[PDB]
Amino acid sequence: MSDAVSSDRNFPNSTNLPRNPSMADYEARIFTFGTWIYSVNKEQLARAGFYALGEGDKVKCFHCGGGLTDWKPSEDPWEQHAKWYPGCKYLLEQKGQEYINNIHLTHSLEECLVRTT
Ligand SMILES: [Zn+2]
């Protein structure tokens, strides 16, 4: 439970000292991936604050302080990340909440299979 789930942060400090653009640079990110993961990752991640941790094609945010490994279809890091959590510093700094809001939510469905649409 830690120092009171309510008097702590519902977790052992998720943000592991993020906001480290010094090493999260452009060539720093791509460099991590050692040109192995999918294509279009250069601008994709470099712009969304995603860098390679060491898994096979997986990714995580180094500027926001959160992970987003591959466990679903191709799903561009842009869409996948925004759904993972809108409270990601850099992530928002790029396409603002207007985008993340459009992503996380949906185009109109938001019914899950159909429900009542
Ligand atoms: Zn993030």
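Heads up, residue numbers simply count up from 1 along the chain you see.
We read in the header that solution NMR was used to get this structure.
Cβ atoms here come from the backbone N, Cα and C positions, even for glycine.
For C61, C64, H81, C88, the entry in Swiss-Prot reads Zn(2+) binding site. According to DSSP, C64 (Zn(2+) binding site) is assigned to coil rather than to any helix or strand. A 10 Å cutoff on Cβ-Cβ distances gives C64 (Zn(2+) binding site) a total of 26 other Cβ atoms nearby, all chains included.
In the three-state DSSP reading, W71 (mutagenesis position) counts as coil. Note on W71 (mutagenesis position): other Cβ atoms within 10 Å of its Cβ, all shown chains, come to 8. The annotation that Swiss-Prot gives for the mutagenesis experiment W71 to A (Swiss-Prot position 310) reads: No effect on interaction with SEPTIN4 isoform ARTS.
According to Swiss-Prot, the mutagenesis experiment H104 to A (Swiss-Prot position 343) carries the annotation: No effect on interaction with SEPTIN4 isoform ARTS. Mapped onto three states, the DSSP output places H104 (mutagenesis position) in helix. Taking the Cβ of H104 (mutagenesis position) as reference, residues of its chain lying under 8 Å away and at least six apart in sequence are, in sequence order, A82, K83, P86.
What surrounds the Zn(2+) site, by Cβ distance within 8 Å of the Cβ centroid and not counting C61, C64, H81, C88, is the set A48, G49, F50, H63, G65, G66, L68, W84, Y85, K89, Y90, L91 from the same chain.
Taking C61, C64, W71, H104 as the candidate recorded positions, the subset whose CB lies under 6 angstroms from any atom of ligand 1 consists of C61, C64.
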